[PDB]
Amino acid sequence: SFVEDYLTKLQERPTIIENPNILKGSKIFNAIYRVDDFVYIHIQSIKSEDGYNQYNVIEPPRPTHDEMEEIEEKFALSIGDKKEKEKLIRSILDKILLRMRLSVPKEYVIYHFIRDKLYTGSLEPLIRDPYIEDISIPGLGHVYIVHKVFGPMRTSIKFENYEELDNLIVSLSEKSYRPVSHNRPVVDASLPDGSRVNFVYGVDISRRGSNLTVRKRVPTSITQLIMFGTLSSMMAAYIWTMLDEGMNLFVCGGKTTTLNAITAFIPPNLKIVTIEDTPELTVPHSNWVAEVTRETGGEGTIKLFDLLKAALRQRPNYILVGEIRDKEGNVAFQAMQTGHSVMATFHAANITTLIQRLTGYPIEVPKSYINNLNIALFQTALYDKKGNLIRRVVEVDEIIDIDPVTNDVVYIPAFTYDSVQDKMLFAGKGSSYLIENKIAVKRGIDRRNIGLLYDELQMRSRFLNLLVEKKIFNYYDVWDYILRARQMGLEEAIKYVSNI
Amino acid sequence: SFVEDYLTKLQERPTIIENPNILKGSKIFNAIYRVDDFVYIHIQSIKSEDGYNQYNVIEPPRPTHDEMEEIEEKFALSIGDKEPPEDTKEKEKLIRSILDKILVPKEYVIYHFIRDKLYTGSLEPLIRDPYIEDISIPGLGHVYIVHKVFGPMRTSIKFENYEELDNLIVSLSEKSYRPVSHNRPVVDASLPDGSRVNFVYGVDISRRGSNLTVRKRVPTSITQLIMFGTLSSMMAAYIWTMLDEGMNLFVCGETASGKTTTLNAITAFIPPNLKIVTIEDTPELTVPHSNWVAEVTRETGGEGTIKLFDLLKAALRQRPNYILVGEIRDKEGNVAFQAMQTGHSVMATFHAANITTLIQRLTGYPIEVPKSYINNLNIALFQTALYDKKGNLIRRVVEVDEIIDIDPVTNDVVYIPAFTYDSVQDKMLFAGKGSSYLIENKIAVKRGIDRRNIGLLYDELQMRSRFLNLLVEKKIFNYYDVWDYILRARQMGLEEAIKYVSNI
Amino acid sequence: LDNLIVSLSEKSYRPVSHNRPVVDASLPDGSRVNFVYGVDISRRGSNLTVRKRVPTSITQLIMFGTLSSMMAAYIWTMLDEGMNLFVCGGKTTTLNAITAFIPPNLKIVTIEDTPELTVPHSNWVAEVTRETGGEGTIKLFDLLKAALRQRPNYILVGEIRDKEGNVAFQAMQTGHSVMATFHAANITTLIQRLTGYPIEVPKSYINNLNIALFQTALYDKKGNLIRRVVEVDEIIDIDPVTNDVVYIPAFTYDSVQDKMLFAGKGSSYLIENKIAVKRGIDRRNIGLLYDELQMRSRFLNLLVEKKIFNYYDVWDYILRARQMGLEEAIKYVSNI
């Protein structure tokens, strides 16, 4: 067979496993493990001078360039006018190959045709490898990877000529519903498995040739951000309460991660429209409209501005813009003023810079319109004491008004961050202008009953702690539980989770 | 042969070398060296009134205009329907074949036809000579150049009439795949060797004739630098240790201080298996790592412009281990700092003469680095062109600063000079063993070292020093051999590598 | 008439068009010509003006009393170290006379609206604008931007008054010396027109310009027109506090005596803080610099005295000064 054909030509025969975790620390190895049918991986720790251990991709042998151009021709003439529509390209192959007699067996010709037509080509075994986090093709050469056990590896996959490369980038950006163009050579997207990819097209720009980067659909969850210590249990429970009453809340600065984690606090039966430059968010609700921009150079261009404007016609409950930095902004405030909750992200360290960039050109939010934004959160990246990178929400601000006198924003820091203790400090029971002046008036609550609100907030924090404690961290499990919280009542759901 | 045909007609015969570096500070000379087969270069220091020393291009004799027009004819009629195939090298070696079977001696006929058809024509000797940095045909007259040894020089290559000038500017621009036109006469483009070229087409715009300027593969290495006296071995050691731990460092200095050169030398100190991404206006850098993405900027006037800013912002998405920016001076500055603040190491060059200036221009507009963000840069070294006692231009790192914090009280940067320069003795003073805030407060905490064991880091640093010295003493100077031995050092241990080298 | 104007503007590599009826140029002999095309504009018919290739030389401007021997020697020293120096206000005449102080083996790119300059160096790129109405237009902006790709040593813009300006300061910031001319009486108006729209030079960028000279036309006592450089300013910084330019007048003009007053031996921020640090000179040796300046002034006086006034003869001598040393060349000229 194809694996033993490879395996036998080797001077020193490798050993077998199927989980390189065992080699963690083994700086010496010669192992081969399965991935799929038709893909096996041979990892050898050669004393490579540049420090790349070897990663050898073991595939079936290809039919000759002639046989493929012939099978391509015969296929192309079929379905001219014209997962289960992959299992169709299978059928048409069989009934143009039964006559055919390729030097290599048919199965192996099938695999190569499918692989190149339906999937990510030679890279595909890389894609299928669950032990590969990063994939780089920096230019002409080999395809380098970052492996969870071995770290940087050189793979056996090589790209020899500029045309082979451009061809890759182009067919992979097309298959990613975002084609690169010489006009706009830098494109970000997501492959079908959810991986991220970064393309740069054209020797004119990537002078060692068009290069790409794969980073390897499942968002970091709000309990995870809690375990990471980016948010406190309270802080999430507070954000929970505000989204549950539909508060405008900008996330500012790992912004997009926090924003995608907190969306699961929106009530499950509302419409969410997301509006984006790079398809980033993963919304769990079912009534989710997800739109993205399209730049053409002139005619046919679709900008954030455009879609936000469209958002107003679309009965959304929540409008999430991935990031605001132009005229959409003005529209975003327009939508809050007319009953559409909005969340976003924004490049700004503190509420003063936020407020200045919102009211200045080009966004031009009128100051009288600012009060519309209810929460401005701010995160940043820091180093812990060990010098490890960490991300920490340093301040949650409640926006009340712009002062007519000083033209300064009037706000209340709802949370702050103590760097010494690495704890988030809640402002407390009498602190929240939004719980008292907005939500109380909304939920029809009297001043004597304001504590029931702060009780619920407390129960919310308890709930989220339990979910962290019971190790419920997967984005859709958490979602499941928050919905469970919504269905059976906070009190009863806290009881349920306690007994897992 | 053609060389000796030329050589014997000279009244005073020139000497022979093959590396004019030898003549640095020699204001008198008459030497000839090789470039390719068929390309020899005669440099003569004549007492030219306008300050131009002579750069004579020695090539094979050409076939008469009639001969070429006849080989052009007989070649044009072959491969008529046939399309010129893609690749440049093996489909050059085809025009070879076609020539043979339709044909001064023959080889010299082969050279000019290839040189004119496949490459840059009469300029090609100048593109092939590695000692040539700048090329200027500013109009009717000669081709002027800048040579790394002799400075400005006037070549033997001379364009007499508008029409030749136009045919050169046009063909070149057509080979560069960015043709000139009267509608858009100005064109910047790349030639095949990476060279950058600016064409301006038509006397109507360039009134002394269509003009062109070429700005121009093996980087000066870190041993060459230590030999020049620019960095001390100890200093190249200190930089080696930092870069291995991912510290961020800016190579600063004013005009022509040779910042870019220092930057490309020390890059070799980056661990070989990491991903580097370089982002530049002008593709000056060559990085030995395999996993190298090199990018460059593009200016179109509006749509399709790609700036330093935009590329650095992409870089964050490309899993780099180091991000090298050619020279920072606009909003890409700010994204640099964001990138360091998120766990990416960054190096670049910066136009400043001291740490005070550096900090002002970084926190100033247009960069707008917030001061709470400055602590992110760890090392700022500063190098400057001086004159030696003989009046010769030299370059020396005058100071290497460790940036610790901006003082809240005074809003002044708090820093430590790790190295300084004594111009008297021409020696780099190292601040010492108790000196390094980076070594003891950063690196020690990173590598998991206790205070008692802190000397083991100073020992290793010394050991890289000894390793470098040896590499200079053994005269390992080329870029890639120094690279190989750095990798070797990593592969077999400093101690074992030093032993290896001691014994070449 | 139209036929004349058209065939003469064509032969002058600047055709008139009804679209742009007013064109300036130079005929092959060097004469200047001014064309206006079309009865629609020149209602007695298309008219032209010829004014009859050889620039006024720096020794001539010295004899004219537009500059002093010192003042030229000072401008000599600064261009010789590649100082940014705007000529402001007979601007273009002074600027074309002082270019001969640039070292002979550098590249000079000139960028112009009207072909005016005559550069004597050999590595001179001389470009000019072209207005078409839309497509095919080439503006100063464009060429200055091209200048950056062209390894120039000196970039001379004939006159700055728009967005090229911003680019000109861009080029100084990246190691390209720049000289120009500019419509402005005094350094305050200069600084205001540079930082305002449309040029938009950021104040932080102003310090880049090292010398701003200012000339003007005056009447002598006989009522005859004369041109006189009234003030040479050295630019140091914009003050962060007052947002005012911080400068040192390096020369001024006494109208009574008709003499230019040098600020003196301890006066030059550029000789002391810029050139000293460049030439690697210590503070004890700063006078050698002011000695050279003095020898430079002596040289230029001798050239005026011996009546060496033709632009290319002067050039020849300045190059001679460069080849044999200032001391020895002063001796040579003394004995003509």
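Chain A uses Swiss-Prot numbers throughout; the residues present, in order, are 2-83, 90-223, 226-262, 267-513.
Per the header of the entry, the method used was X-ray crystallography, 3.6 Å.
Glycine is no exception: its Cβ is also placed from the backbone N, Cα and C atoms.
Mapped onto three states, the DSSP output places A:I72 (mutagenesis position) in helix. Counting every protein chain shown, 19 other Cβ atoms lie within 10 Å of the Cβ of A:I72 (mutagenesis position). Record note (Swiss-Prot), mutagenesis A:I72 to E: Significantly reduces localization to the membrane; when associated with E-69 and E-76. The unchanged residue is displayed.
Cβ neighbour count for A:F76 (mutagenesis position) (all protein chains, 10 Å cutoff from its Cβ): 16. Quoting Swiss-Prot on the mutagenesis of A:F76 to E: Significantly reduces localization to the membrane; when associated with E-69 and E-72.
For the mutagenesis result A:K268 to A, the note given in Swiss-Prot is 50% decrease in ATP hydrolysis. Decreases ATP binding. Cannot form oligomers. Can complement a deletion mutant. Neighbour density for A:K268 (mutagenesis position): within 10 A of its CB lie 22 other CB atoms from the protein chains shown.
Feature annotation from Swiss-Prot assigns Mg(2+) binding site to A:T269. Long-range Cβ neighbours of A:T269 (Mg(2+) binding site) (same chain, at least 6 residues apart, Cβ-Cβ under 8 Å): A:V260, A:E293, A:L294, A:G335, A:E336, A:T358.
Annotation for A:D290 (mutagenesis position): same-chain Cβ neighbours under 8 Å, separated by at least 6 residues, are A:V305, A:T306, A:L317, A:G335, A:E336. A mutagenesis experiment is reported in Swiss-Prot for this position, A:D290 to A, and the note states: Does not affect ATP hydrolysis and ATP binding.
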### Summary
Reading the DSSP string in three states, the entry for A:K268 (mutagenesis position) is helix
## Note on the structure
Integer Å value for the Cα distance linking A:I72 (mutagenesis position) with A:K268 (mutagenesis position) is 49
### Query
Distance between A:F76 (mutagenesis position) and A:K268 (mutagenesis position) at the Cα atoms, whole Å?
47
